[PDB]
Amino acid sequence: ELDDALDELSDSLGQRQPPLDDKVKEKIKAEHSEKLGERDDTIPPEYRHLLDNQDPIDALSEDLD
Amino acid sequence: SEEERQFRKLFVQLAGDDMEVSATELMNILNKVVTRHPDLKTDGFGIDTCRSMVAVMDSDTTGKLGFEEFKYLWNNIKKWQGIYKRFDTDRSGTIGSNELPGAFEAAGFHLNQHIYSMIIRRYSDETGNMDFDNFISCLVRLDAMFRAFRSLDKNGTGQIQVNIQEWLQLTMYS
Amino acid sequence: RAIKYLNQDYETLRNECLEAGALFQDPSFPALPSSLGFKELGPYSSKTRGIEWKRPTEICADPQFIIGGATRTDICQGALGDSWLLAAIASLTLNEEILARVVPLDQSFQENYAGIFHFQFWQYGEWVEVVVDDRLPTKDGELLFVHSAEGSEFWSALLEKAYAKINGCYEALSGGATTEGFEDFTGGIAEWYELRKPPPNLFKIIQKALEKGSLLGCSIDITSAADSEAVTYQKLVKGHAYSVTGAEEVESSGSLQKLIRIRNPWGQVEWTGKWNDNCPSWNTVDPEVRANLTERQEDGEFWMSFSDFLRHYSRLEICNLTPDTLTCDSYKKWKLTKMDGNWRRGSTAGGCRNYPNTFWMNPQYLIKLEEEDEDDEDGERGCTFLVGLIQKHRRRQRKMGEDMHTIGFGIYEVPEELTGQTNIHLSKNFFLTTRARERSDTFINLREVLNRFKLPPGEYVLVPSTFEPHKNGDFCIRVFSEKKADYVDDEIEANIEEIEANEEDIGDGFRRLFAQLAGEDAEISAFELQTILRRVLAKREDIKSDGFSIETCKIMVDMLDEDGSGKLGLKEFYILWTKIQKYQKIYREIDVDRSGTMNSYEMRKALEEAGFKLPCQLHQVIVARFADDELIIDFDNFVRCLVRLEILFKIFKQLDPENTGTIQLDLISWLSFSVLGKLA
Ligand SMILES: [Ca+2]
Ligand SMILES: [Ca+2]
Ligand SMILES: [Ca+2]
Ligand SMILES: [Ca+2]
Ligand SMILES: [Ca+2]
Ligand SMILES: [Ca+2]
Ligand SMILES: [Ca+2]
Ligand SMILES: [Ca+2]
Ligand SMILES: [Ca+2]
Ligand SMILES: [Ca+2]
């Protein structure tokens, strides 16, 4: 009576489910890409020269006075 | 009027490295802040609630609140907190079903008996009394859906028409 | 149709400003140091001193949006390393029809001027409209960044601002592949050539690409070039994007000369080798051919012989408007499948196959190749497809000192016994014992890795990853499959399994159980339901939830409360429990890592498994709001998500009893249906 009903709801959910070492040992190599414009000397000289010439909670709590 | 420059330095300290307040951080900010205010009774902001707040403010789809998003949310909370205190006329720290209409009205949500009753059913568990966190949560949502309507009613007819995609995209936030 | 970035509507914001007699001030990308940068152009960089944001109307009295057309000479680099973007813009100007989609050509400083402009960018499978106010950074009265060779022209300046806006700031536009700009201006498909290993007939390929409206760029590898000299003795710039703007064959003193036209987005500093603007060998060409091809002009644009091009440049980047390779002599039919995903530390961020302990945690994607789609180009028989894995919003991470991840993907055959059965996840031991049938040509820190493949008909699993594990990022995948003669999916569907809840279906056993759970009033309330769910979940380790919220239970009640009782009677609780049984069956089956929770990938699978055919934008919306900051959804939120979605679909069909695309609502019932749900 009630504890039984809950056990029964639970049982109705069912039962779940159901080691190896790396056999193929597949390996991947990484490349780095070229980033165009990343170097400062790829910017026009003219525009290079142009460019180169209470703790917080208390403060907020205070907004709510 | 540079409450603005002071609030910018304020946001930078709580936002941390990414310069954005996440749901987790916002949960921490809000819980710590309402700890100070015993008349703003609440069982806490959960991550569930805070994530919902971030979702609906998340204009740029970063998953966190940037300055402008936090500022808007905060200013709403600042306004709504005062509404809350004003219309807690029995000073119980919560908003009852009799206190609710006058408080949603003052926030700019002028509903009817039926709507208020459905709000009280959906957002009040405490015998028709609404916590500070449920209250903020509900108004954030109302505000979001209000903005959504205004934006979709561009001709200003008082009528929107949505397909299934925009319908689910707007309503699944709330 | 096109996503409105930040929910800003151009015509709405322009019209309000015009009616207000105001000029637009964008609150989302304000005229402040934060919009410039974060390090080299941040608030604390001395390079930012004296910078003032000026509207074009503040720096001249008669600004033009476009004058003399929108042409490549309108794109001159300023004080930012965004050559990749600018070469993209320059190339785009050569295809007027596609240029007109990125740049609404009708904008003006003279009519309906309100200091607001708009642009359109392709962003990871979607077109996106971006509005900007016209305040542009200046120093010493001059535009600091991109500017037109025509001083009073502002379209390109405004385009670069709009593109800076979506990336957070201008400094974030520094460094990249020209393909990124090409793509964001076309949604096209990349084809890349290494010039040290070029295909034969590459000059014909280049000519064909240009004829066809493809966008072309080239560049010189700088790492493996004069350490600290980017500018070579022949005035070429290394590590810098150029546009390829033309290709002609000319007869020169009796000899055939293949010539390529190249543009430096500086709009200045040109090749000084053979065929430069001042080369005496132009006298050697027919006068009218000379007059049509060449001008003595410092504009960044020059000719060189194809031989010199091959000896000097490293790479040709090409963005075609179809998935068809340029080396093919016919057009094919194509199907795009767009998928999206997320790698998140703690769950889906598995890294590549070098990391077999976590590799199996990556999201997996089905690629089905059809017998009917078979072709035999190159004389190989199989199904042609392209996979392009693109990592998203990576420039916004620059502030964090984060850049592009090293990305790639592998393709695996699914075992015969597993065939025609979606929801499958290939295990760790599967990867430990079986090699990829195909992989990406490399793993590399490019925004996109795009490869062309041919495999036999069947079902394959694509595993996209970063190289190292525990890297956070969003991605999307484009799969282009070659097709025979079709004209699979484009619609939004809820094909959910409906339930038997007639009195005949419900037996004594369940009736006894219900009566025992309902108590004194013969009905189950939300409070009772929460207690029930708290209690049954307490018995099960395999179903994680942070308790079960009363607000979730209230929604479950309302979903099924067909009489108006406000509580659950026999048949209503039967439907509910049957739904709960299905929800947790799905949840546990799809629970690959047996975490007791759904990561973002598992949730996608569960939504499909529950019968929802949803676009990616919906899926992302679901993980936001229903997931935590680790992008994990527990059982409480899982049920809330699926319950709400079923509610929303059904509210939509109803209000639309005759299947038209749309629904009509006023503010009162909009706020009512979106906030309070089940009402009708
Ligand atoms: Ca943060
Ligand atoms: Ca945000
Ligand atoms: Ca009260
Ligand atoms: Ca509460
Ligand atoms: Ca022009
Ligand atoms: Ca020239
Ligand atoms: Ca009862
Ligand atoms: Ca009922
Ligand atoms: Ca899991
Ligand atoms: Ca939860």
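Every residue number used here counts from 1 along the chain in the order it is shown.
The deposited model was determined using X-ray crystallography, 2.4 Å.
Placement of Cβ uses the backbone N, Cα and C atoms for every residue, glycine included.
If you check Swiss-Prot, you get these features:
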MUTAGEN   C:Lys208 to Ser (Swiss-Prot position 230)  No effect
MUTAGEN   C:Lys208 to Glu (Swiss-Prot position 230)  84% decrease in activity
MUTAGEN   C:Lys212 to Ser (Swiss-Prot position 234)  20% decrease in activity
MUTAGEN   C:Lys212 to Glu (Swiss-Prot position 234)  85% decrease in activity
MUTAGEN   C:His240 to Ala (Swiss-Prot position 262)  Loss of activity
ACT_SITE  C:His240  active site
MUTAGEN   C:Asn264 to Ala (Swiss-Prot position 286)  Loss of activity
MUTAGEN   C:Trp266 to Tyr (Swiss-Prot position 288)  95% decrease in activity
MUTAGEN   C:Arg395 to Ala (Swiss-Prot position 417)  Decreases catalytic activity
MUTAGEN   C:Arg398 to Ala (Swiss-Prot position 420)  Decreases catalytic activity
DOMAIN    C:548-581  domain 'EF-hand 1'
BINDING   C:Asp561, C:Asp563, C:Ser565, C:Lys567, C:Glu572  Ca(2+) 6 binding site
DOMAIN    C:578-613  domain 'EF-hand 2'
Folded-back contacts onto the domain 'EF-hand 2' (C:578-613), same chain, C-beta under 8 angstroms, at least six residues removed: 341-342, 344, 347-348, 360-364, 422-423, 425, 489, 491-497, 499, 501, 533, 541-544, 619, 622-623, 626-627, 631-635, 638-639, 641-643, 645
Cα separation, C:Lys212 (mutagenesis position) to C:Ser565 (Ca(2+) 6 binding site) (Å, whole number): 67
Ca(2+) 6 site, defined by C:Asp561, C:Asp563, C:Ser565, C:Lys567, C:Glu572: further same-chain residues with Cβ within 8 Å of the Cβ centre: C:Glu523, C:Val557, C:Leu560, C:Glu562, C:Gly564, C:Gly566, C:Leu568, C:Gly569
Local Cβ density at C:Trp266 (mutagenesis position) - other Cβ atoms counted within 10 Å: 24
Of C:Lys212, C:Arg398, C:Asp561, C:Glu572, recorded positions neighbouring ligand 9, Cβ under 6 A: none
Spatially closest candidate among C:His240, C:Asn264, C:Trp266, C:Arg395, C:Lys567, the listed recorded positions, to C:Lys212 (mutagenesis position) (Cα to Cα): C:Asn264
Three-state composition of the domain 'EF-hand 1' (C:548-581), taking helix and strand from DSSP: 23 helix, 1 strand, 10 coil
List of residues, in chain order, with Cβ under 8 A from that of C:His240 (mutagenesis position) and at least 6 apart: C:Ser83, C:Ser219, C:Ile220, C:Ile222, C:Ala230, C:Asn264
Using Cα positions only, nearest of the mutagenesis positions to C:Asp563 (Ca(2+) 6 binding site) (C:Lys208, C:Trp266, C:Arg395): C:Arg395
Lowest local Cβ density among C:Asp561, C:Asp563, C:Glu572, which the record lists as binding-site residues, within 10 Å: C:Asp563
Close-lying recorded positions around ligand 8 among C:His240, C:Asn264, C:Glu572, where CB distance stays under 6 Å: C:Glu572
Assigned element (helix, strand, coil) containing C:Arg398 (mutagenesis position), judged by DSSP: helix
